[PDB]
Amino acid sequence: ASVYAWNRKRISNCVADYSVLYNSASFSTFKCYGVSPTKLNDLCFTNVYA
Amino acid sequence: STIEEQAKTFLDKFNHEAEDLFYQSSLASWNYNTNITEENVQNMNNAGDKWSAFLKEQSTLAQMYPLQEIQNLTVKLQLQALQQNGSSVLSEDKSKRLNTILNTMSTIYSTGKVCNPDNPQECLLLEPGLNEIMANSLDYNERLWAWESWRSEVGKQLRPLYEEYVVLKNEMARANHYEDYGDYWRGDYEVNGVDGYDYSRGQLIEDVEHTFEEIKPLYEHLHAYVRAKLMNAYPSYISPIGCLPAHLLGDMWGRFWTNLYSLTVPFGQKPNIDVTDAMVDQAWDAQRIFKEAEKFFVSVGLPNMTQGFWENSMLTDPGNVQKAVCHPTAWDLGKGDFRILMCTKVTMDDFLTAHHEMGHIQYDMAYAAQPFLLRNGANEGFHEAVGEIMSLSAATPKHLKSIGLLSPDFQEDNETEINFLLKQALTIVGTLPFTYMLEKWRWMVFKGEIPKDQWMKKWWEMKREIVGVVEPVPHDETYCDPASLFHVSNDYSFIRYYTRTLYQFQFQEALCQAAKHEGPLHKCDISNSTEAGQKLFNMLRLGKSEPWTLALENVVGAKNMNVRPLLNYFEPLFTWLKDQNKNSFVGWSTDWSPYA
Amino acid sequence: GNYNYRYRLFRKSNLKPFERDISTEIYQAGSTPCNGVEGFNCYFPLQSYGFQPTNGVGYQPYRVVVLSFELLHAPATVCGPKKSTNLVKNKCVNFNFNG
Ligand SMILES: *[C@@H]1O[C@H](CO)[C@@H](O)[C@H](O)[C@H]1NC(C)=O
Ligand SMILES: *[C@@H]1O[C@H](CO)[C@@H](O)[C@H](O)[C@H]1NC(C)=O
Ligand SMILES: *[C@@H]1O[C@H](CO)[C@@H](O)[C@H](O)[C@H]1NC(C)=O
Ligand SMILES: *[C@@H]1O[C@H](CO)[C@@H](O)[C@H](O)[C@H]1NC(C)=O
Ligand SMILES: *[C@@H]1O[C@H](CO)[C@@H](O)[C@H](O)[C@H]1NC(C)=O
Ligand SMILES: *[C@@H]1O[C@H](CO)[C@@H](O)[C@H](O)[C@H]1NC(C)=O
C-alpha cells in the first residue's frame, strides 16, 4: 500500500515465529523499539498489528 | 497563514514537482550523450521544453510572493533564484529571435568547417582537425593560414549575429533591472542581507583588477621567457621588444599555453614524470583508474561512490556502432544518481581528468541533503575549483609514488620541480590575462563603453596591453574574433575560470595547512588526512545555502578572493624566472614593432 | 517510473499515533478559499512517488512493515513457538508440560 493508505492487518489466534524473520538476510532494517528480538519468539501478545 | 509559510509550502511543492522532471530531463540528456540517435534528440528536446515551460509556470507562481516579508535566508535564496524572469520578461517575438540566434550560433560553431581556398574537395572541422594542427605544427604560415581562415569564416558569419545578440541580451537585462548583461553575469557573486559578508556586483570588477595587478609581474616574467623561447623556435618573426604573434601560442585562441611545453622546456635532458608507460606495463584499465581515484577520496575521508555510479556510468568508449560525445562530463541527474561520461584512455591526462570529474561527483553528492533549488555551488568558481584541487593533488610525484605508479628510486631534484611548475604555469597562469581581458571586454561591450564600430580596435589594444599578444595582420569590423570560442558563442560566463584558478590555490593552501605539510606548496598531497577532508566537506555540504564569502571563511579564513596562494605556489618558479630574465627585457611594447 | 505510491504532503496538524488519513480534500495554505480547485496557495495534498531503478539508495523504494505488539487485559493468544526438548523416559527429570 501507499504510505497515506497504509495497510493494517490484525494478526490473532496463531503462533508467531519471529526467528524466521530475524534470521533472514533479506531485511535491511529490523529495529525493535521497546522489546528485544531474542525474546520475541518466547513472549506472547494479545494481537499483532502489521 | 503568513507569507513565509505560504512560500515554504510552495517551495516544497516546487522541489517535489521539479525533482522528478529534472531527473527525466537529465536522463534524456544522458541518453542523448551516450547514444546519439534522432529519437534521443527528440526526447531531449521534448524534456527540455517541458522543463522550461514548468520553470516558467513556477516562476510565474513564485513572483506573487514578495521577497521583503521573508526572513529565513535559505527560503529567501530559493525565492530569489526562482523569481528571475530570464527571457520571459522580453517580448515573445524577441525571445524567439534570441532563442533562434543562440541555436544558429550553436549550429555554426558545431558544424563549422574551414579549409584552404583553391583546395575545397575536403575540409577539416575544429575538433580534431584544427586542434591537432594548432597544438602540434611548427610551421609559421600554415598556422597563420588556419588561424586567419577560421576567423574569417566564423567571424564573418557571426558578426551580425553577435551584434543582434548584444542588443537583445542588454534589452533582457535592463528589463530585469540590471545595468547590462555583464551585471547579470556579475549577479552570481552578489550577496545581499548577510551582515558583514555582503558582496556587490560592482566590487567584483575592482577585486579582479586588484588581484590582476599582483598577477602582472609573474605573467610578465613568464611572457618574457616564452618570448625568448619562441624567438629561439622561430628566429625572425618575434621581436625582443614587442608582443607575441597570435597563432603561435599552441591553441586556437590562446586559451592555454600548455601546448608550448615541448618548445619552452627548461631541462629537456632531464626526464619527465610521465607514468603512462607504467600503467601500460601493469595493464591499468579505466576501471582501475576510477577505483584508485575512489581510494584517494576515501583516504581523505570523503564518501565513496554509489552502486549506481559503477552500474550506470560509461567509463570506456562503446565502439563503432554506438556514438557518444567524447568530452568528459560528470552528471548529477538527480534523485541520488551520479554518473561520469568519459571516453577514458590510459594516459596521465585522462587519469587527472578522472580525478577532476570524480571531484565534481563528490561535490554533487555533498549537497544532496540540500533542497532542490539550492543544489549548486555557492558560486560558479567553487564547482570547478573542487575538481581542480584534486587535479593538483593527484599530479604530485608523492601521489604517484604512493599508489605505485612511479618508481621509488625516481630522483626529485630542483630541475624537475622547475619544469613541472613551468608546465603548471603554462596551463594555469597563462589563461588568467586572456580570461580577464575577454571578460573585461565583454563587460565594456555590454555596458556601452565601446561602440560597435570600435569593438576590434579596442580589443587588440586590450590584447597588446593585457595579454601581450599582437595580431598578425590588422582586422576590420567585418571580423568577429572573440565569438570563435565555445563559451562566448554559446552564452557562457567566462570569469569562472579566473575565480576557479584563484580559489584552487586558496583551497590548496587551506587543505595543506590542514594536512600539516611542511614543505613547498606544490610538493603537497592531501591524501591520508581526515581533517583536511572534514574541512573540505564542511563547505561541500552547504551547497548554495550559504554565501560564498562565508564558505571561503569556512575554508581559508578570508572573506574575499586572494592572490597570495597563487604567488606562493609558483614562488620557486618566480625566483627562477627572475634569475633567467637578467639579460632579457621583461615587459612588452604595445606598438606594431614585431609584425602587423 | 512507478508512480503508484502517493504520500500526504500537507496537512494543517500532525497526525495522531496509528492514524490513517485517506482524505483527498484540497489543502488551504492561504487566506483565500480553495473552492475545490487546485490554483494558487491551494494544493492537492497527495503527491506521487517517482521510483526509477537507476535512482540512488536514498531514493529507491523501501517496503516497511511495522509490527505493533500490545498487551491488553484479555488473554494473550499470539504466542511464540514453544521450543520442545525431546522426551526422555524412565529417569528422574524436571518436567514442564503445558506450564
Ligand atoms: C543505442 O541506440 C541503438 C538504436 O536505438 C540501440 O539499438 C542500442 O541498444 C542503444 N545502446 C544502448 C547501450 O542502449
Ligand atoms: C529555514 O527553513 C529551513 C527549511 O526550509 C529550516 O530547516 C530552517 O531551520 C529555517 N531557518 C530559520 C532560521 O528559521
Ligand atoms: C519579472 O517580470 C514581471 C513582469 O514585468 C515583473 O513584474 C517582475 O518584477 C519581474 N521580476 C523580477 C525579479 O524582476
Ligand atoms: C562504500 O563504503 C561502504 C563502507 O565501508 C561499503 O560498505 C560499500 O560497499 C562501499 N561501496 C562500494 C561501491 O565499494
Ligand atoms: C639546483 O640546485 C643546484 C645546487 O643547489 C644548483 O646548482 C642548480 O642551479 C639548481 N637548479 C635550479 C633550476 O634552480
Ligand atoms: C595513505 O593510506 C594508504 C592506505 O593505508 C597507504 O597505502 C598509503 O601509503 C598512505 N599514504 C602515505 C603517503 O603514507
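Sequence positions for chain B are given in Swiss-Prot numbering; the residues included correspond to 19-614, in order.
Cβ atoms are placed via backbone N, Cα and C, with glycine included.
If you check Swiss-Prot, you get these features:
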- B:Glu375: active site, proton acceptor (ACT_SITE)
- B:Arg169, B:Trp477, B:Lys481: chloride binding site (BINDING)
- B:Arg273, B:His345, B:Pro346, B:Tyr515: substrate binding site (BINDING)
- B:19-607: domain 'Peptidase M2' (DOMAIN)
- B:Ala25 to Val: Increases slightly the interaction with RBD domain of SARS-CoV-2 spike protein (MUTAGEN)
- B:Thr27 to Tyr: Increases slightly the interaction with RBD domain of SARS-CoV-2 spike protein. In sACE2.v2.2; increases interaction with RBD domain of SARS-CoV-2 spike protein; when associated with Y-330 and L-386 (MUTAGEN)
- B:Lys31 to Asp: Abolishes interaction with SARS-CoV spike glycoprotein (MUTAGEN)
- B:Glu110 to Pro: No effect on interaction with SARS-CoV spike glycoprotein (MUTAGEN)
- B:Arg273 to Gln: Complete loss of enzyme activity. Does not affect amino acid transport activity of SLC6A19 (MUTAGEN)
- B:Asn330 to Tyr: Increases slightly the interaction with RBD domain of SARS-CoV-2 spike protein. In sACE2.v2.2; increases interaction with RBD domain of SARS-CoV-2 spike protein; when associated with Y-27 and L-386 (MUTAGEN)
- B:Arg357 to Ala: Strongly inhibits interaction with SARS-CoV spike glycoprotein (MUTAGEN)
- B:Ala386 to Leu: Increases slightly the interaction with RBD domain of SARS-CoV-2 spike protein. In sACE2.v2.2; increases interaction with RBD domain of SARS-CoV-2 spike protein; when associated with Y-27 and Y-330 (MUTAGEN)
- B:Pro389 to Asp: Increases very slightly the interaction with RBD domain of SARS-CoV-2 spike protein (MUTAGEN)
- B:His505 to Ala: Complete loss of enzyme activity (MUTAGEN)
- B:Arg518 to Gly: Increases very slightly the interaction with RBD domain of SARS-CoV-2 spike protein (MUTAGEN)
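Overlay of Swiss-Prot annotations on the structure.
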residue	record	DSSP class
B:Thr27	mutagenesis position	helix
B:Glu110	mutagenesis position	helix
B:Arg169	chloride binding site	helix
B:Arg273	mutagenesis position	coil
B:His345	substrate binding site	coil
B:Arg357	mutagenesis position	strand
B:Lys481	chloride binding site	helix
B:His505	mutagenesis position	helix
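In space, B:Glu375 is the closest of the recorded positions B:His345, B:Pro346, B:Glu375 to B:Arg518 (mutagenesis position), judged by Cα positions. Ranked by Cα separation from B:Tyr515 (substrate binding site), the recorded positions B:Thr27, B:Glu110, B:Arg169, B:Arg273, B:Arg357 are led by B:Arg273. Put simply, B:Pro389 is the one of the recorded positions B:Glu110, B:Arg169, B:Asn330, B:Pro346, B:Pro389 whose Cα lies nearest to the Cα of B:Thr27 (mutagenesis position).
The Cβ of B:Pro389 (mutagenesis position) lies under 8 Å from the Cβ of B:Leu29, B:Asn33, B:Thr92, B:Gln96, each of these being in the same chain and 6 or more residues away along the sequence.
Note on the mutagenesis positions B:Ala25, B:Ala386: the fewest other CB atoms within 10 A surround the CB of B:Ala386. Across the structure, B:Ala386 (mutagenesis position) and B:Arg169 (chloride binding site) are spaced 43 Å apart at their Cα atoms. Using a CB-CB cutoff of under 8 Å against chain C, the mutagenesis positions that qualify from B:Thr27, B:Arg273, B:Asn330 are B:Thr27, B:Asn330.
Ranked by Cα separation from B:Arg169 (chloride binding site), the recorded positions B:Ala25, B:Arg273, B:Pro346, B:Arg357 are led by B:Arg273.
Spread of the chloride binding residues is 16 Å (greatest Cα-Cα distance among B:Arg169, B:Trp477, B:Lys481).
Distance between Cα atoms for B:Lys481 (chloride binding site) and B:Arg273 (mutagenesis position): 13 Å, as a whole number. Of all Cβ atoms in the shown protein chains, 13 besides its own fall within 10 Å of the Cβ of B:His505 (mutagenesis position). In this structure, the CA atom of B:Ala25 (mutagenesis position) is 35 Å away from the CA atom of the residue listed as 'active site, proton acceptor'.
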